[PDB]
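Data block below; observations after.
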Amino acid sequence: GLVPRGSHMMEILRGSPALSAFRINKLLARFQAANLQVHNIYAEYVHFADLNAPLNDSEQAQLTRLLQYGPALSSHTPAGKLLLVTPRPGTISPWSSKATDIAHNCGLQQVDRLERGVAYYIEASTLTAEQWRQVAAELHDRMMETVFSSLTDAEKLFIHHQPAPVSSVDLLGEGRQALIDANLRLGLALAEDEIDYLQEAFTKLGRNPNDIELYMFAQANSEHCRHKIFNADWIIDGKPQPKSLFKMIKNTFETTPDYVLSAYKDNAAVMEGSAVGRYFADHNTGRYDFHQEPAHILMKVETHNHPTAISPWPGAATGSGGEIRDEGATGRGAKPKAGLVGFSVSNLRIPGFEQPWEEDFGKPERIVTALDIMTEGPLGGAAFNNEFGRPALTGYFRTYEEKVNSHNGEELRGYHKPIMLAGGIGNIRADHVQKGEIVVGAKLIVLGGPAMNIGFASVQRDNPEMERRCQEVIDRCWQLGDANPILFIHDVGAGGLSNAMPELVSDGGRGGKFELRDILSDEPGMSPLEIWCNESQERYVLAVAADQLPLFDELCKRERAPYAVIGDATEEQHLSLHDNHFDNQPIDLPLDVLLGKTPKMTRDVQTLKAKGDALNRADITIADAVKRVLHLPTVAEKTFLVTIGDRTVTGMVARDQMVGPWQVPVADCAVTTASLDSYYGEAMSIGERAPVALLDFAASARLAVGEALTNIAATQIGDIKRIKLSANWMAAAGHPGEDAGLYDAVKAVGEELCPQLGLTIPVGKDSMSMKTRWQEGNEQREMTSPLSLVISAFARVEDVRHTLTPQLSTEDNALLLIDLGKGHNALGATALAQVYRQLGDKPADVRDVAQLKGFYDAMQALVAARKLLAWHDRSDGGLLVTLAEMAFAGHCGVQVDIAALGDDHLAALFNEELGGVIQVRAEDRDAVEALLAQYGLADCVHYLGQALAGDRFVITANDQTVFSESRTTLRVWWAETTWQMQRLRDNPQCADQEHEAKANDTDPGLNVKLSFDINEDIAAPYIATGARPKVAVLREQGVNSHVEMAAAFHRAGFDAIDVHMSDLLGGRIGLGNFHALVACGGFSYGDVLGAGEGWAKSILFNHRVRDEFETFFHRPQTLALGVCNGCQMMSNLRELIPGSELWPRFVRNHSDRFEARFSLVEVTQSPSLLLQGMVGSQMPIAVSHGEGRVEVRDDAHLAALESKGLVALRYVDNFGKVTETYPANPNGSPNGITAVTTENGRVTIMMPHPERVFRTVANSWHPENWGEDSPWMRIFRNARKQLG
Ligand SMILES: Nc1ncnc2c1ncn2[C@@H]1O[C@H](COP(=O)(O)OP(=O)(O)O)[C@@H](O)[C@H]1O
Ligand SMILES: [Mg+2]
Ligand SMILES: [Mg+2]
Ligand SMILES: [Mg+2]
């Protein structure tokens, strides 16, 4: 369909069926639950193309082809009422941005913009007027989409509005009233003293302020941006305090400056790392090489609490996105490496899985439920991390909502406004740590996507692939070393350009003159205020010397990263924004005026302290307590938050959340290698204990620090001063007792605990409005969060290989408890108390600073000495949970006696005091106990018993059995929360299969069977000649797994060349010079239009490049490998590859969820030259994909493929049989197929990532006897030997 559309033409192309059977059934079932009699429903994707010029027959065919993607679902003829769901008018979906890029890269410049909607066909002849509105409501997100009655109504999405002019606020003509009116109208939230400041400022300038100027000032002076609370003077209980909160945090750096390279001077802190081989492609040669040099470590943690309460998916996604920009914009450019995620919400109240302690207290109509946040939120956060390409290796998840007698008496305390935390680490070059000076005349650039009106105002938008393109530019820049063109760089976040640019020039001691019309925009109707202040994502601002512009342009064009020079740095510290369209100046202000601060804040507050009531144990029994606690989400298995996120990208992940053969999510901390050629690395851990703040503020803070330390303790670090902390403070400022509580908590860690331990807090953030208000009936209600300190610990690691996990060994052993609680056994504010709807009397706390320090030092000694078999610290759920989780990870039993822990067994088992359980060889018990005593821990150390083969979890006290149960029974209970979450979020069949598998104790876990010598380097004789064949390491925009792929071929003797698709189109690289080629993994074009489709079609539609690939494949001796995204791409290039007529397609996983797993596969017999000598081998491999399901045309196609013998890899369960059961087979591929080859065996494509696990240290779990090389290194060596 082609119809007139403004100055353009809009083409409407019907797509493929949009909903799988279980999704359709889920909708129908939801209609009956609302009494809406719907007989049937059918959905179909519909595409809209805004054309600025005609498409000839060939181009039209290409467009239609581009829009043919997705699973081959059941098609039906439209019947019933049409309800078209599309993005809301005035908004452009990320799908649109990415789909339009593909169209352009396929030579279809006539396509102005591509957009997509979903056409629903509902058969229901009974519904009234309101019922139809209820049906429509169930088919769309009210915050992001709209429902239309005709496909033609999609024309509204492409309306071109004329540029709105700037508006002045008539201060000179109406007086102060004009500022008061503007304050209310524009929602400036200006204080009286700020209005006074602006009044004098403009009266002095003798002109009316423009709306844009007032808006810029208001955002810059918001609590979020200025951090007034953290810089305020204090008066506590009638006594003026010497330091501000920020000053007390800075005290930790003053006491411990050790290893710190940068703190409180950038968007992230930097600490010393290790000298290792930084691997990247040279600018002049394009060849990947190791560069021995210090890879310093950067760290940052941020939050996106408010946005997430309104729109969870975008809120969490941009939470990660904004934090990733902070990392890349550190110093003069840096590279993100790994991330962490945190979530705090109210009770889940899962339908049909209600827990005893949960009560519905209602909530504001304007926000989403805790369950909605934990459903869409994690997916959004993982969506950004997966698409951008950074592993998410650690995090926390707490649920809390209860009517408690706290500091301000009986009140509702919880997280209606959630904590959505995102952070991570990165690496940076020594000479790029410090920001450079900005020379006068420097070009001020905006790197990133075009602006839109996003700064409904709380609904964000994420395009991870755009940020990936930007990161590639930043990488090319720091990779130029001393030639790095970046003089200064900063991320664009709150306030948008209105905050970012003034801040950039100000930090350089310069001013700046900008041109409004030079900024890239996706919506012409935006006013100067909107263009300058919108909070559009994936944008960076930087300064570049004028003579370096041509080089910068070259770098951006090659990566397809949009950029625009929008201004120039000036000597005069003045801010000027000109508008060439309206011929005026929206902004004309001296920086000292715009950035001028109103009088410092002074908070005169008083201490409120809850009394705390003894725990009522009337309804409590140890057995029932165990069952309830394992059912608290905070304690329960976190699989639904772990497998949805990539944990292997970069190939530098040594320790992820999933532990052992049984892949149980219980790792206490994350560990990454510093490079692909070293055992040095980085570790991340989190400590948090918010509920404790409802009884004791300082205790909660001290415990957060303490837990971060106990979680990271079993990693080889050494000096405690190596551990650096990020302190993120969440609180309901102004709420009774919270202010004084915050000061006391900050003082407890900044002035006392951390300085005594030798811990620096060089970074941090604060969120001061953690409370929600609404009217339930006729009365007002409020939900206030406890003071919530989240401590994230980061540290350089001495040896990644020596990290211990909770996986118990069944060899002769001794289990020893290190009770830092010193027998206090506090039960206040514990999982046990919460589970029984109580708060308790007294909570845990750091009982002895010296012993905590001694504990860390003792653990470091034991780790370095290799005297530990396992370690698991105590936190939520207490000793009971610690022992249970170790039993789960080791898939064994436990026999322990707690008689020495006190007569109160409930308190002994459930207290959440600091400490944990170490497992040591029986023959080492005496020596270990002696070592602990040397650190003064003698009275805190207790021998509990031993881990034993079997399924019995037994706790005794002398001759009395305290608690006894099947370990498997506990394991399954502990898994029920993630089961229920997966069942409602994903394909229920898959969720059930994964859960049921856990109940089978006979599962042997991942295990290996090799058909060859893993240590035999069959490529060695070839490498020894010095002759190194080149391999084209192919990448398209969005590809993110190229570095490790290059490193794998390098290890095998190849000269890895970075070949971007732009290089092929530009003629800079020709495939005729290569004998080997590899298509890498990632999210090319964000997988829009089908994973690997845009990449493949951009090749097919550009006849010159299509011919280049076809010629390559048709040569007699060439070899090609396609992995993950590359496998999908090559499968869409069948027409160019000989012997590939039987290849299947790769579509959406049966689970309908991204699967990041460590799966067991078996190498099958095929012509594959890359798998030579490996047939019959069975070993685990990294799986990380959302569209890896093998899909054939029909069974004739499957039978043909199989009979031809082209299947090279198959998923097998732990018992060793080919399987289609989930998650053994993570995607649902028929006959477990996950790799196929051509008839001649010269081309092989596979979904798993061999290159992410070619190093043994990068294998989540692996046999203890393996050396540096894993089985997967053989693929690359086979390639080298084959080329000869
Ligand atoms: N939101 C989350 N995202 C990703 N991983 C998470 C999240 N919450 C917890 N995890 C991971 O799940 C495992 C168990 O979490 P948790 O029980 O909170 O750990 P601990 O008690 O050791 O602090 C850890 O490996 C942790 O990193
Ligand atoms: Mg835990
Ligand atoms: Mg722990
Ligand atoms: Mg924890």
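Heads up, residue numbers simply count up from 1 along the chain you see.
Any Cβ shown, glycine's included, is placed from N, Cα and C.
Taken from Swiss-Prot, the feature active site, nucleophile covers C1124. Within 10 Å of the Cβ of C1124 (active site, nucleophile) there are 32 other Cβ atoms, across all protein chains.
A sphere of 10 angstroms centred on the C-beta of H1249 (active site) encloses 26 other C-beta atoms. The feature active site is assigned by Swiss-Prot to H1249 (among others).
In the three-state DSSP reading, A667 (ATP binding site) counts as coil. Annotation for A667 (ATP binding site): spatial neighbours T394, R655, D656, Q657, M658, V659, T805, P806, criterion Cβ-Cβ under 8 Å with sequence separation of six or more. What Swiss-Prot records for 315-326, 394-396, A667, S875 is ATP binding site.
Here Swiss-Prot flags 1031-1284 as domain 'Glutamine amidotransferase type-1', drawing on sequence analysis.
As a published mutagenesis entry, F217 to W (Swiss-Prot position 209) appears in Swiss-Prot alongside the note: This mutant shows a perturbation of the local environment, however has a secondary structure content and a FGAM synthase activity very similar to the wild-type protein. Secondary structure from DSSP puts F217 (mutagenesis position) in a helix. The 10 Å shell around the Cβ of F217 (mutagenesis position) contains 24 further Cβ atoms across the protein chains shown.
Sequence-distant neighbours of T672 (mutagenesis position): residues of the same chain at least 6 apart with a C-beta under 8 Å from its C-beta are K337, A338, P391, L393, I425, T650, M652, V653, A654, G681, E682, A683, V800. For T672 to W (Swiss-Prot position 683), Swiss-Prot lists a mutagenesis experiment annotated as follows: This mutant shows a disturbance in the secondary structure of the protein and causes a 30% loss in FGAM synthase activity.
Among the mutagenesis entries in Swiss-Prot is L1170 to W (Swiss-Prot position 1181), noted as: This mutant has the same secondary structure content and FGAM synthetase activity as the wild-type protein and exhibits almost no destabilization. Counting every protein chain shown, the number of other Cβ atoms lying within 10 Å of the Cβ of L1170 (mutagenesis position) is 25.
In the three-state DSSP scheme, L1170 (mutagenesis position) falls into the helix class. Experimental mutagenesis at this site is recorded by Swiss-Prot as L1170 to Y (Swiss-Prot position 1181), annotated: This mutant is extremely deleterious to the structural integrity of the protein.
According to Swiss-Prot, the mutagenesis experiment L1170 to F (Swiss-Prot position 1181) carries this note: This mutant has a lower overall folding of the secondary structure and shows a 60% loss in FGAM synthase activity.
What Swiss-Prot notes for the published mutagenesis of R1252 to A (Swiss-Prot position 1263) is this: This mutant is structurally identical to the wild-type protein. A sphere of 10 angstroms centred on the C-beta of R1252 (mutagenesis position) encloses 30 other C-beta atoms. In the three-state DSSP scheme, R1252 (mutagenesis position) falls into the helix class.
Cβ neighbour density within 10 Å is lowest for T394 among the binding-site residues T318, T394.
Of all the binding-site residues given, namely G315, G321, the one with the smallest number of surrounding CB atoms inside 10 A is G315. Cα to Cα, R1252 (mutagenesis position) and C1124 (active site, nucleophile) are separated by 11 Å.
For the segment bounded by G455 and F456, where 19 residues are absent from the model, the Cα separation is 9 Å.
Calculated from their C-alpha atoms, the gap between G321 (ATP binding site) and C1124 (active site, nucleophile) amounts to 23 Å. In this structure the C-alpha atoms belonging to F217 (mutagenesis position) and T318 (ATP binding site) are separated by 24 Å. Spatially close to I324 (ATP binding site) yet at least six residues away along the chain are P336, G339, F384, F388, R390, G424, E467, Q471, judged by Cβ distances under 8 angstroms. Counting only the Cα atoms, the space from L1170 (mutagenesis position) to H1249 (active site) is about 14 angstrom. Classification of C1124 (active site, nucleophile) by DSSP places it in coil, neither helical nor stranded. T318 (ATP binding site) sits 27 Å from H1249 (active site), counting Cα to Cα.
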